[PDB]
Amino acid sequence: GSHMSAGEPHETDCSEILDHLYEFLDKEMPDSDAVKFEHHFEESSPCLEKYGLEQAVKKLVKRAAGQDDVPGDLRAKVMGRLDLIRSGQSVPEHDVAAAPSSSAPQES
Ligand SMILES: [Zn+2]
């Protein structure tokens, strides 16, 4: 579609921006870039619930300067509720049909 781009938002697919919300939390950088997360409350698809977006989207709103300060401890554990998807071990576990894990990690 488009060849040249100056600075457009990532709304084509929530995943990309949604992954941006987590990747951001990983390194925990200033609330500068973060500010492009507030725009996600406007348009996106729109993305539906029942997946785990409140976590990454509520954080951005709760932050917005002021909260940048050093966190306590639970905060650090909040990032793990999104981390569960990165592995998808418990995601399937529900009924007696699908397996807890589909693909296993390789290591030598
Ligand atoms: Zn979205």
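Residue numbers in this text run from 1 along the chain shown.
If you check the header, you will see the structure was determined by solution NMR.
Keep in mind that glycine also has a Cβ here, set from the backbone N, Cα and C atoms.
Annotation note: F41 (mutagenesis position) sits in a helical segment as assigned by DSSP. Listed in Swiss-Prot as a mutagenesis experiment, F41 to A (Swiss-Prot position 38) is described as follows: No inhibition of SigR, no diamide induction of SigR.
Counting only same-chain residues six or more apart in sequence, the Cβ atoms lying under 8 angstroms from the Cβ of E43 (mutagenesis position) belong to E11. Under its mutagenesis entries, Swiss-Prot includes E43 to A (Swiss-Prot position 40) with the note: Wild-type inhibition of SigR, more induction by diamide.
Non-local contacts of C47 (mutagenesis position) by the CB criterion (under 8 A, 6+ apart in sequence, same chain) comprise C14, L18, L53. Swiss-Prot gives this note for the published mutagenesis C47 to A (Swiss-Prot position 44): No inhibition of SigR, no diamide induction of SigR.
One mutagenesis experiment catalogued in Swiss-Prot, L48 to A (Swiss-Prot position 45), is accompanied by this note: Wild-type inhibition of SigR, more induction by diamide. Over all protein chains present, the Cβ of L48 (mutagenesis position) has 8 other Cβ atoms lying within 10 Å.
With a cut-off of under 6 Å between the Cβ and any atom of ligand 1, the mutagenesis positions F41, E43, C47, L48 reduce to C47. In this structure, the C-alpha atom of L48 (mutagenesis position) lies 12 angstrom from that of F41 (mutagenesis position).
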